[PDB]
Structure formats: structure tokens, C-alpha cells
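Novice: Handing you this structure, nothing more for now.
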Amino acid sequence: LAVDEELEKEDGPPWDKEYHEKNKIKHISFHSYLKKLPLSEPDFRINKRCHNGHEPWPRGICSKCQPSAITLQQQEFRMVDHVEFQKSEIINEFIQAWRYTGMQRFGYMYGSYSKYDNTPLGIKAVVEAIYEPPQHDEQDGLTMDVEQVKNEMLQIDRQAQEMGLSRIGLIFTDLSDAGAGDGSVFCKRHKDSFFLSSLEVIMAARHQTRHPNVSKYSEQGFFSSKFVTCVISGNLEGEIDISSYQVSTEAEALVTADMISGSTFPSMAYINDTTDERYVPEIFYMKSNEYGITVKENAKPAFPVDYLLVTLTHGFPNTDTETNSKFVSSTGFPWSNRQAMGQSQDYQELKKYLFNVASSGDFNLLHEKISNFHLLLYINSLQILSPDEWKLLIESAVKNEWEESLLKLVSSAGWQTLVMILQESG
Amino acid sequence: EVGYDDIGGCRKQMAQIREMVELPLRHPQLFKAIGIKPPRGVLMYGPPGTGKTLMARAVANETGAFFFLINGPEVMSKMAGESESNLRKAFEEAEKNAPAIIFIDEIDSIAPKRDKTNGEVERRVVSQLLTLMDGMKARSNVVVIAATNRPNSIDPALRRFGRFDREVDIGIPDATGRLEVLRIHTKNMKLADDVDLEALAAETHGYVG
Amino acid sequence: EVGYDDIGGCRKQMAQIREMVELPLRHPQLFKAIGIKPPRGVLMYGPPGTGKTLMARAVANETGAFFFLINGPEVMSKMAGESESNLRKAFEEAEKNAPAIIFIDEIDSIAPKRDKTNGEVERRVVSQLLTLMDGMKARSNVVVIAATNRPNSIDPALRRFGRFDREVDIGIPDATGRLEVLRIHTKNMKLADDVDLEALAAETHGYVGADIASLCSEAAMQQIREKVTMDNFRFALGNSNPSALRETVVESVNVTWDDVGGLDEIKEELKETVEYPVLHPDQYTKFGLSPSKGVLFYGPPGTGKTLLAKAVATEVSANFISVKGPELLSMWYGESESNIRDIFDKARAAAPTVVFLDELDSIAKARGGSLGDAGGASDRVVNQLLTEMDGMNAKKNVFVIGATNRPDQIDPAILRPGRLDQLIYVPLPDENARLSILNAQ
Ligand SMILES: Nc1ncnc2c1ncn2[C@@H]1O[C@H](COP(=O)(O)OP(=O)(O)O)[C@@H](O)[C@H]1O
Ligand SMILES: Nc1ncnc2c1ncn2[C@@H]1O[C@H](COP(=O)(O)OP(=O)(O)O)[C@@H](O)[C@H]1O
Ligand SMILES: Nc1ncnc2c1ncn2[C@@H]1O[C@H](COP(=O)(O)OP(=O)(O)O)[C@@H](O)[C@H]1O
Ligand code: BEF
């Protein structure tokens, strides 16, 4: 990734704590965290060599090689500081799936990274489009099959590397509509209630262990994975404003696979025990005493989740000027896996959407009708055209100076048989 | 891994340390209804270079029970506290799931005599070591094993019946105790038969294994 | 980088380290199904002029292992909690980048003997070096080398088969051992044809090896000051100040070269006794007899006595160590006997050498009773030097030059003929000896 090497040259000290509290910044950055330190991922597993003569497996864990009591502090740094969108209709299309059936949805985000200039040595995460996986959805939540969707996201990630796209985040909806005629939604996630449900932290943290971030200052080549978690819940007063958080890299790269499970309370999680499979240390945290202040009040059956999340800021690009947007053709096409709704189609939708608009008319409106995200995944999944023609279809959609690439596209025999098989079919 | 045959080379001091921790486990029905508790703390001393660090690993495979191990000065970390609580973390973890074998090493550097040193951490390390060995009906599961070469530098209150008694002396083996050391670390090596090994038992005498 | 060619001379000692680190990792298939693993620690003792950091980097660069140097007195602090984990985190750091060399240096403040029992932080760092290295990993990846200037001050309980149990000796480099040292340091910035390197090796007698490496950098500074030749190395020779003559300085220093002595009938005898074994070593081995060890001068004082002491040392390639008469004998009880002890092992480590003993009557009294001329009557300082002449040790090439005023108190116990060889007497100079001494001045 070219974003990691560009911030190594610039120095920006940027790790000053008194400067970031002036501008209302919670945590500094990832790159200014590097220059203050030697990038070691903290491990909580049991050891198998132990540097002594005792047996590793049954018992015999010495104090020099024991995971100590976790003080359970928040992360002092962030991977990315501000996630940026590109169009207000991609979010409006995702909430439109909830408006038709009433139940929740789920999706993955595609995009890239660049430089953030508000924060010293910060990274901003630009999304480009939203993919929807196959899912089964209830009114309280959703949990799809694990295996059959992971088989599906290998080839569409193989289908996304030629444009310069990559899976950078995920979204899941939680609306809880009040009365639908005197207000938008309720206020389910606020300061008094839970901020993120503990059943979704284990799905957020597992996506970072499989999507490693390449770092040259580490010992294993990967440290502090860059994967954002976005949610559409709603703000306090009357809107459906979104929130974006990330999990801590000091614990969730290691502790989620063994000793983290979902409890019955939404603000806490259930601690697990290994019963001599591995060693689970003790968790220390704080609360407020009724008359004074406590010190170390709870050992086993409680730990909050809000010690473990960092905050991020979402944003939308301005309407008057922008650098690039790269994907605006309609943003109203039927998506991939909206099978519960009515937008799951066939060759009939190509007659209704474009039909290679005004067949022998022009090309300027055709360029603004073929650079859609879910359109190019559909016509390549039909695999009628040759693979070298599909490479030319990429530079004719998302790449600038598209005029000399579009005329050589339609003059080939690959584009001619698509409009011949479309006119005969319904 | 090492075992009872790999530690072979001492005979009289081997049977004293073997029946101290294996006989209450292999045959627990004879102590019951006898009125006496089994001995609960091993303290083996002697000259340096003998197998006081490798006896504990040897019956830290043959018993098949819950071994442990604490090094000497790694428990001493700089906090106002936790130099006594990391000692407590090593004992309260070893309390549950009977039986229990725990080995503490280098008791000559840590836990010195009380009135012969001047350090405020050293006044608290000695008594936290005492209190976890006899507190308020403590010493119910654990069996401590010590290993040092300077028994005169330790605290005189440490060698009591409840914490460290039936101490075994591991001396210099020369009266057919030296020859048994030769037959252990040579059966793994390739030896061409051209000489006898019994003439080497009386060539040098200050060898300690 | 530099490897296996940094110093000449003591290379059979470096070959012992070559069969300790490289030879396991070059053929690890030969060390499985053989049984017992090689030892994992070498204590290199000797004078701390060589430093040993320049030899340990030559071994580590040839094998490709990591070199993570840890200084001696930096791991000891006054906060008493991190001093036992600053060393423990060093072996935790050298575990990941296997193979690696730790190479702890100056083991005097760190890991001392527990015979004193003084200081809690000094008694725990011995046990921290104890409690890990027994369970240290095998197959030659985390090996440790030791550099210590005194081998009798560390804990003897430290050495049980695996900590430092491969002892090696590093002493003063002898003749044809310092010649290869200057061949390495003069590989760049080549000298001219006027200076000879073999005559350069005859000027250095008992240097520490790293002193003549700094002598080349000092003489090269004279060439840039002139804007390297023979006169630039000659001026840097007197300003080098080696460790044999560092402890005593009498201003101003004199170095004479135009003295040969007018006592020629004994000059061929002095060349026969102490100069023939140091020039023809193989002939004494082919005959199987020990060479001449000592000689004694007696007669009138000031008649060429100290002149014979400095004229011999300028002609031999060995260094000169001189005692000042009744100056090493102090009124304090114990170290007055130790003042003979520290001057003979330094002479044996700097073999070959010549020591000069003057005014023997003020120290010996030859046995006399339990009474003393001053009143101390310390008969143990004469019995101490009685033992340091032959001893129970290796027969070194040390030579002793005796000088006294009156042979009445001559000691019959110091005179067994294996100790001193010739009881020669110097007379007053005659008329033919007076003409050979006026032109030499
Ligand atoms: N029965 C034995 N006789 C002689 N040497 C032994 C015996 N058992 C172990 N050793 C040797 O002792 C060493 C390991 O324990 P050791 O270093 O003596 O422990 P400690 O110094 O703590 O007493 C190894 O060198 C091993 O070969
Ligand atoms: N015989 C020798 N012994 C040790 N070092 C030598 C020898 N000959 C040349 N050298 C080199 O000379 C330099 C001086 O040694 P060093 O120990 O670094 O000196 P110092 O103790 O003054 O710091 C080193 O680079 C060393 O390798
Ligand atoms: N005939 C002589 N014999 C010996 N030394 C002589 C003679 N004439 C002059 N000298 C000089 O006088 C000095 C005294 O001789 P030396 O034995 O060295 O004295 P000291 O015993 O005081 O050290 C020397 O420098 C020596 O060369
Ligand atoms: F030799 Be000790 F018991 F580590």
C-alpha cells in the first residue's frame, strides 16, 4: 500500500498530548504512534517453549511467562481517524432496502485509503461502493451461514482488484422505528444504554485477524489491522445518523477467539473459561462507589465493552467541488442479493435500465450509465465477453480519458453480440 | 524429558525425596487414619553442580501430576506491592485441583535473614513467604520444594516443621555414586568398546556429577 | 565488515571459539545422534587492554549470528526492581533472532562472589544469571561469551557444566605475534619503503596488543601534522605509554641507546645466560635442559651497578621491570607480602622479561632470628619471594638480576644453585676499563 510509505517521509512533535486536547482529538494517529517508539503485537496465549524445564502442556506456567492481570484500558491511538463517503445515494439505497421489508440488512464496503490533512499524520478511509452478501434477517438481528458466503467473497475480491478496490469495512442496520408518522426511529444506542452490542464485536474483531495490515516495523509483518466498523443506528433527537467505531488492537487480535462470548446484557459480554485448555488471566476494571470511590471491585463475572472501542468521524463530500467520485452512473441499479425485495432480475432489467441507451445515438450519456459498481459485476458474471475485453471495460468506466477507450470497445465483436442477444430476449 | 532413571546416580538421598511426594499420592489410604499429616516442604542443599536444579524436573515428569516452577529474582519487580502478590499469584493458582507440586528456586538470594539486611522490600518478602506456608489453616494441598547452595544465608524461621523440614543433603558422590553417573549420559552417546568404564571411577575424585 | 582477520598472534585461541560456535552451526547433522551437546559459555580472562569486543564481532560476523552487546555496570541501578529484569530481557531479546551472541562484559560489579554478603541487588543478579542459563536452549543459538579482567573474583558456584565452563587464556602477545597485528592495521594508508616492520616489532616488548593498534593511528596523525615514515612511528613509540610503565612516572623520562658498558669480560657471560634462550629456543629443547635463570651482583655501590641494569634491557627485546629497593615494603601488615605477589605473575604473563633486584641487604637479613634491624622482623616477605622464584608452575622465561652491597647477609636459602646461577663479583674499575667509559659518555 502506497499510503503507508508516504507518511513515513513526513515528520509533521506530532504526538503532543496538549495539542490534541485543544482541537478536541481523542487519540493521535497510527503513524505518530510509530515514531514515538519496536512494534510488537501483545500476545495472551499460553507458551510452548517457556525457557525452562517444566512441561508446557499440562501445567507449569511461571511468573516470567504468565499473562498478567489486564488493567483493561482504552487504546491511545487510532488506525484511521475519519472515514469519508463519496455519494449520498449509496447510503440512501441501503436504507431503501429496510423501507421495503421492514427488517434489517447487512453489507460490506469497498474502497481505498489516502492522506488526511486535518490530523497530523492521519489516514482517511474513502469508500466507493457497497456490496450486499446473501443473508437471513430477523427484526432483532441477523446471522447468516458462515461457510457459503466466505466461498463467495473470494472470487468477487478477485473481481475487485483490477479496478483498485478492496474490502475495507462493513455495515449493519438497527433502526427500531417508533410510529412511522410522528418521528423516524427511537434512540436505542446512547450514553445510558449500550453503544455496540457484544454479539457484533466478535464479528467485527474477527474481520481484522483475517485482513492483516502490512507493516515493516513489526516482527511478523502484520500489526494493527485497518478495518472500520460502521453502523446505522440513529442519533439522539430525530434522525437516523450513522456511527463508526473500531476495535482495540491490544486485545481483539488475540482475545476474541478464545475467551470472549456474548452475554444476555447488551452493555457487557460473557467471560469464558478454558478449564486447562489455555490460561485465562483476571480482568480488573473500575466503577463508582455509592459514597466514595472503589478500587478493584469485581474479579470474574463482569467487564464492559466500552473500554475496548475507539471513535471515528464519518463525512460526506461537498456538492460544489470534489476531486474524484469514480462510480456515479445511476446508483439506482438493482443490487446483488436483494432477494427478499423485488429487485432480483435477469435479462429483462437490461432492457429497462439502459438497452445501450438510444441504440445508435451517442456515447456521452452511455459513459454515465455503465460506470456502476453492481453493473460490471453482473455482466462479467455472465462471462459472455472475453477477459481482455473486460479489462478494457474497466478503463472505460472508472478511468479518466475514456473517449478513445469507449470507441474501441463498441467496435469490437464482444460488445456487438451483447446488444444482439438483448434485443431478441425479453 | 528427564526421569527417575536419568536422575540415577544417588541412592540414599533419592528414596527420601521420592517417597515424600509420590507415596502420599500413589498410596493415600495409609496416611488416612494414622493421625499425622505428610511432610509438606522439601529443602535440598549441597555444593554447586549436583542436580538440585534437575532433581525437581526429574520428578516433574515421573509422577504425572501438576508441576510448577518459580525462578529466584524474577518475582522481585519495582512496585509498592506485587513483589508479595506475584508470590501470592503463584500460590493461589496452585491451591485448586489436588494434588499439587510447586518448586521454588534460589531461596538464598531472595528471602534472606531478617536482622542481617537493610531493605524494606526484604522485610515483606520473607513474611509473605512465611504466611502462604502457614496462615489460617493454610498448607492443605501444596508441597513446596526448595533448592539452594547456601543454607546459612536463609532466614532461621524458614526451616520449621510446617514449611521446610526433613531437609535432604545432596553431597559429593564418590563411594560408588560417581560410577552411576557415567552410565546415564553415555548410553545416548556412541561408545566403541575398547576400554572398561570402571577404571574411570577412581581416576579423579572431586567430580560432582 | 571484518571477520577472522582483525588481530594476528593469538589465533589458536580464536580457533577454539571457531570450533565452538561455527562448527555446531556448519554441521548440525554431525551433532545429532552423538549424545552430549557442546558447552554454551566461554570466560575470556586476561588484561583488559584488548577489550574482547573486537574479537567477539569477528566470530559473530563470520557465522552470521546477531551481536547484541550489553555493558556491565549499566544493568545495575539503584531502584532494585529493573536490575534483575534488565538482564532477563536481554535473553528474551536474543531468543527471537536466533542465532545470537550476548557477550556480557566486565563481570566484576555484575555477578560477584557471595562471600561478602553485602548489598541485596548484588546477591540477586548472581541468581538471575543462575536461574535461566540452566534452562537455556540447546543447539547453539543463544550462546554467551564472557569478558572479565580477573578470573578469581566471579562466583565459583556459577560454573556448573553450562554457564561458563570452557576456560581460555589471553595474555600478552609474544614475539612474532605482534607482527601480524601491525600487518592488519597497516592494510590501508600504506607506509613508505624506509620504515621496516620487523624492526618495529622489536621495539614493542610487552604491549597489550591494542596499544600498538592505537600507535598506528597516533603515528598517522604525525604525518598529517607534518604537512607515514620511520620517524613518525619512532615519536609515537615513546608517547604510547604502555601498561608496564604506566603506574610509575619520574619526570623527565630518559631512554638511552649509546650505552654498551666497559665491563666486557662479563658482557659475553650475560649474553650467554639470559640472551641465548630468548634468541635460540630450539637448542635448549633438543638438549633437554633448563636455561639459566638468575644472576647476582655484589661489591662497591654505585660502580656501574644500575648501568648494567639498563644496558641489558635496551639490547634485549624483552621489557624491563625494576623494583626500587625498600619501597614495596610498607608498614601495613598484609599487602607488604602481596607486593611481591603482583610483580611476578605480571612478569610471568609478560614472558619473556627481566626483573632487577637491588639493595638486597635491606629486606633479607638472611634468616636472622626472630629479631629485626628496624624492629619489624617480618620473615614472611623473604619466604614469599623464596617461593616465587621456582614455584609449582610452568618454567617461564623470567630472569632476575640481583644487586647488593655486602654479601654477609646473602641468604643461604635463596642460594640453592637452581635459583641463582652465578655468584659473580664486580671489582673497582681499572685503568684499561676507565678509558672505555670516558668515550662512551
Ligand atoms: N545424577 C546425576 N549425577 C551427576 N550429574 C547429574 C545428575 N543429574 C543431573 N546431573 C547434571 O546436573 C546438571 C543439571 O543440574 P545442575 O546444573 O547440577 O543443577 P543445580 O546446579 O541447580 O543443582 C547437568 O549437567 C546434568 O548432567
Ligand atoms: N592483539 C589484539 N588484541 C585485541 N585487539 C586487537 C589486537 N590487534 C589489533 N586489535 C584491534 O585493535 C583495536 C583496539 O582494541 P579495543 O579493545 O577496541 O581497544 P580499547 O580497549 O582501547 O577500546 C580493536 O579494533 C582490535 O580488534
Ligand atoms: N668506572 C666506572 N664504572 C662504572 N660506572 C661508571 C664508571 N665511571 C663512571 N660511571 C658512571 O657512573 C654512574 C654510576 O654507575 P651505576 O653503577 O649505574 O650507579 P648506581 O649504583 O648509583 O645506580 C653510571 O652512569 C656509570 O656509567
Ligand atoms: F544449581 Be541451582 F539449584 F540452579
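All residue numbers given for chain C refer to Swiss-Prot; the residues shown span 210-436, 457-670 in order.
Note that Cβ sites are derived from N, Cα and C of the backbone, with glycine treated the same way.
These came from Swiss-Prot, pasted as-is:
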BINDING   C:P257, C:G258, C:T259, C:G260, C:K261, C:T262, C:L263, C:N358, C:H394  ATP 1 binding site
MUTAGEN   C:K261 to A  Moderate reduction in growth rate
MUTAGEN   C:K261 to T  Probable loss of ATP binding. Complete loss of catalytic activity
MUTAGEN   C:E315 to N  Severe reduction in growth rate
MUTAGEN   C:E315 to A  Moderate reduction in growth rate
MUTAGEN   C:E315 to D  Severe loss of catalytic activity without affecting cooperativity between the 2 ATP-binding regions. Slight reduction in growth rate
MUTAGEN   C:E315 to Q  Severe loss of catalytic activity and cooperativity between the 2 ATP-binding regions. Lethal. Restores cell growth; when associated with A-358; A-369; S-471; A-471 or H-475
MUTAGEN   C:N358 to A  Slight reduction in growth rate. Restores cell growth; when associated with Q-315
MUTAGEN   C:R369 to A  No effect on growth rate. Restores cell growth; when associated with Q-315
MUTAGEN   C:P471 to A or S  Restores cell growth; when associated with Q-315
MUTAGEN   C:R475 to H  Restores cell growth; when associated with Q-315
BINDING   C:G531, C:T532, C:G533, C:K534, C:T535, C:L536  ATP 2 binding site
MUTAGEN   C:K534 to A or T  Severe loss of catalytic activity. Lethal
MUTAGEN   C:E588 to D  Moderate reduction in growth rate
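Have a look at these and tell me how they're positioned relative to everything else.
Specialist: With a 10 A radius on its CB, C:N358 (mutagenesis position) counts 16 other CB atoms from all the protein chains. In the three-state DSSP assignment, the secondary structure recorded for C:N358 (mutagenesis position) is coil.
All protein chains included, C:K261 (mutagenesis position) registers 21 other Cβ atoms within 10 Å of its own Cβ.
C:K261 (mutagenesis position) falls outside any helix or strand according to DSSP and counts as coil.
A coil conformation is recorded for C:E315 (mutagenesis position) in the three-state DSSP classification, outside any helix or strand.
Packing around C:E315 (mutagenesis position) is summarised by its Cβ count: 16 other Cβ atoms lie within 10 angstroms of its Cβ, all protein chains included.
Annotation for C:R369 (mutagenesis position): spatial neighbours C:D343, criterion Cβ-Cβ under 8 Å with sequence separation of six or more.
There are 18 other Cβ atoms within 10 Å of the Cβ belonging to C:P471 (mutagenesis position). Classification of C:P471 (mutagenesis position) by DSSP places it in coil, neither helical nor stranded.
Neighbour count (other Cβ atoms within 10 Å of the Cβ, all protein chains): 8 for C:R475 (mutagenesis position).
According to DSSP, C:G531 (ATP 2 binding site) is assigned to coil rather than to any helix or strand. Counting only same-chain residues six or more apart in sequence, none has a Cβ lying under 8 angstroms from the Cβ of C:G531 (ATP 2 binding site).
Cβ contacts within 10 Å of C:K534 (mutagenesis position), excluding its own Cβ and spanning all protein chains shown: 20.
Look at C:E588 (mutagenesis position): DSSP puts it in coil. Within 10 Å of the C-beta of C:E588 (mutagenesis position) we count 16 further C-beta atoms, all protein chains included.
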Novice: Can you give me the Cα-Cα distance between C:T259 (ATP 1 binding site) and C:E315 (mutagenesis position) in Å, rounded to a whole number?
Specialist: 12
Novice: Among the recorded positions C:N358, C:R369, C:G531, name every one whose Cβ is found under 6 angstroms from ligand 1, counting any of its atoms.
Specialist: C:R369
Novice: Which of these recorded positions is closest to C:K534 (mutagenesis position) if you go by CA atoms: C:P257, C:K261, C:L263, C:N358, C:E588?
Specialist: C:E588
Novice: Say you check the Cα of C:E588 (mutagenesis position) against those of the binding-site residues C:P257, C:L263, C:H394; which is nearest?
Specialist: C:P257
Novice: In terms of Cβ proximity below 8 Å, which recorded positions out of C:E315, C:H394, C:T532, C:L536, C:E588 neighbour chain B?
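Specialist: Near chain B, no listed recorded positions qualify.
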Novice: For the C-alpha pair, I'd like the distance in angstrom between C:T535 (ATP 2 binding site) and C:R475 (mutagenesis position), rounded off.
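Specialist: Their Cα atoms are separated by 21 Å.
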Novice: Compare the Cα of C:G533 (ATP 2 binding site) against each of the recorded positions C:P257, C:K261, C:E315, C:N358, C:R475 and report the nearest.
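Specialist: Result: the closest of the recorded positions to C:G533 (ATP 2 binding site) is C:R475.
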Novice: Fill in the CA-CA distance, C:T532 (ATP 2 binding site) to C:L263 (ATP 1 binding site), as an integer in Å.
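Specialist: Each residue's Cα considered, C:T532 (ATP 2 binding site) and C:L263 (ATP 1 binding site) end up 49 Å apart.
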Novice: Starting from the Cβ centroid of C:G531, C:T532, C:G533, C:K534, C:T535, C:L536, which together make up the recorded ATP 2 site, report each further residue of the same chain whose Cβ lies within 8 Å of that point, ordered by sequence.
Specialist: C:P530, C:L537
Novice: Let me know the most crowded of the binding-site residues, choosing from C:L263, C:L536 and counting other Cβ atoms within 10 Å.
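Specialist: When each Cβ's neighbours within 10 Å are tallied, C:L536 leads.
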